[PDB]
Amino acid sequence: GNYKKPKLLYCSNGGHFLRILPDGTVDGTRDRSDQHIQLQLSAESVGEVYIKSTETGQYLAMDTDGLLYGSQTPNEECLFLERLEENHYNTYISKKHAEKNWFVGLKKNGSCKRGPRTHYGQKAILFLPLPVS
Amino acid sequence: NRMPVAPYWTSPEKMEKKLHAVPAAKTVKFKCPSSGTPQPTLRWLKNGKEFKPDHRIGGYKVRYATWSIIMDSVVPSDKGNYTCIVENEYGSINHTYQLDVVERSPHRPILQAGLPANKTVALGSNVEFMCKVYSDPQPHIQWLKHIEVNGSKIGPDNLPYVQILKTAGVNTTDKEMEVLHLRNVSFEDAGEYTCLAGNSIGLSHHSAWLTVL
């Protein structure tokens, strides 16, 4: 609702909520009561955002391998281009790896789907911004 | 005629995705594949009560061959819990899906009416400016000052001269940008202050004037 308020990023695939774990691991879950799925989004520029846990204050990031981890301090690997596609879902592409067209995604089981194996036609890249409750 | 068997799930896996959040107008399908002898029947509930096709515009499609229900063009009033009941003389099983229908705002930021309000104040006083924004895709806010370089306030492209005063970036906070605070306001600090809110779709802006005296 209010861009300043926390939200949960719901994947259209397994219907998972994106989750950043203290150990810096990011996977998925249906546990809508978890405390590591609450995300706060901030824009560095028009259409360019940061995503982070309002519990571990970690920033969602993606390394040169395509892995999504929880970084304690923001940086390039922490920026994503937020887009509201025409099907009305949100896609997030690595700012740093924009060219390799790596998207943020989760497998059906609910695990990171390394950017490289991600494709625009895919369904793991599609997220729906949801309210905490 | 055959040894009785209470209804059971033929495909549990395909049932774990309990919460179905989908953008408005999409098509939703819930499936509860089961079996048993005698062969079980199937019916659906919505938020507790019986769910007949007369309960939503255009009704819905049930394909028993696949123990599924299908609703085309989801709308907000479709939000709720969907429970399938499989029953035969020897038992009953059920599963409940939660359907959430999300509405998107594929538009530029909407700025709150009024803010930032125009002003004419007294020197040395600290003046604020509030800008409140509604935006689905994350917005970015920036405050600008209507410059008057040379004599013209309108630049060479018919676009008013400006100077960026405050920009949102990691830090600040969604709420720190929401306000432009001035210090010991002077005379030259006279003019129009503009708040620019832009998202991946477009930009919106509100102005307010401030005269010095």
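Using Swiss-Prot numbers, chain A covers 21-153, in order.
In case you wondered, yes, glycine gets a Cβ from its N, Cα and C as well.
These features come from Swiss-Prot:
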type: MUTAGEN; residues: A:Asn33 to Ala; note: No effect on integrin-binding
type: BINDING; residues: A:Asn33; note: heparin binding site
type: MUTAGEN; residues: A:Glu102 to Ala; note: No effect on integrin-binding. No effect on integrin- and heparin-binding, loss of FGFR1-binding, defective in inducing FGF1 signaling, cell proliferation and cell migration; when associated with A-109 and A-110
type: MUTAGEN; residues: A:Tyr109 to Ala; note: No effect on integrin- and heparin-binding, loss of FGFR1-binding, defective in inducing FGF1 signaling, cell proliferation and cell migration; when associated with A-102 and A-110
type: MUTAGEN; residues: A:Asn110 to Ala; note: No effect on integrin-binding. No effect on integrin- and heparin-binding, loss of FGFR1-binding, defective in inducing FGF1 signaling, cell proliferation and cell migration; when associated with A-102 and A-109
type: MUTAGEN; residues: A:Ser114 to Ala; note: Decrease in LRRC59-binding
type: MUTAGEN; residues: A:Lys127 to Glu; note: Reduced integrin-binding; when associated with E-128. Defective in integrin-, heparin- and FGFR1-binding, and defective in inducing FGF1 signaling, cell proliferation and cell migration; when associated with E-128; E-133 and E-134
type: MUTAGEN; residues: A:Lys128 to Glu; note: Reduced integrin-binding; when associated with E-127. Defective in integrin-, heparin- and FGFR1-binding, and defective in inducing FGF1 signaling, cell proliferation and cell migration; when associated with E-127; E-133 and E-134
type: MUTAGEN; residues: A:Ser131 to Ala; note: Decrease in LRRC59-binding
type: MUTAGEN; residues: A:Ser131 to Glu; note: Decrease in LRRC59-binding
type: MUTAGEN; residues: A:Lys133 to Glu; note: Loss of CSNK2A-, CSNK2B- and LRRC59-binding. Reduced integrin-binding; when associated with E-134. Defective in integrin-, heparin- and FGFR1-binding, and defective in inducing FGF1 signaling, cell proliferation and cell migration; when associated with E-128; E-133 and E-134
type: MUTAGEN; residues: A:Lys133 to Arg; note: No effect on LRRC59-binding
type: MUTAGEN; residues: A:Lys133 to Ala; note: Loss of LRRC59-binding
type: MUTAGEN; residues: A:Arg134 to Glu; note: Reduced integrin-binding; when associated with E-133. Defective in integrin-, heparin- and FGFR1-binding, and defective in inducing FGF1 signaling, cell proliferation and cell migration; when associated with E-127; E-128 and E-133
Cβ atoms near A:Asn110 (mutagenesis position) (within 10 Å, other residues, all chains): 23
A:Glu102, A:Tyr109, A:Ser114, A:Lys127, A:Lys133, A:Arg134: the mutagenesis positions whose Cβ falls under 8 Å from a chain B Cβ: A:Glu102, A:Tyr109
Cβ atoms near A:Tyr109 (mutagenesis position) (within 10 Å, other residues, all chains): 22
Residue, out of the mutagenesis positions A:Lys127, A:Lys128, A:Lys133, A:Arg134, whose Cβ gathers the largest set of other Cβ atoms within 10 Å: A:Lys133
Those residues of the chain, 6+ apart, with a Cβ under 8 Å from that of A:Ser131 (mutagenesis position): A:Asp47, A:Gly48
Greatest C-beta neighbour count within 10 angstroms, which of the mutagenesis positions A:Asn33, A:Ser114: A:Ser114
Distance, A:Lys128 (mutagenesis position) to A:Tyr109 (mutagenesis position) (CA atoms, angstrom): 17
Cα-to-Cα gap, A:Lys128 (mutagenesis position) vs A:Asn33 (mutagenesis position), nearest whole Å: 6
In sequence order, the mutagenesis positions (A:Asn110, A:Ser114, A:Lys127, A:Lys133, A:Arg134) whose C-alpha falls within 10 A of A:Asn33 (mutagenesis position): A:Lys127
Tertiary neighbours of A:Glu102 (mutagenesis position) (same chain, Cβ under 8 Å, six or more apart): A:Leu61, A:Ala63, A:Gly67, A:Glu68, A:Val69, A:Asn110, A:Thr111, A:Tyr112
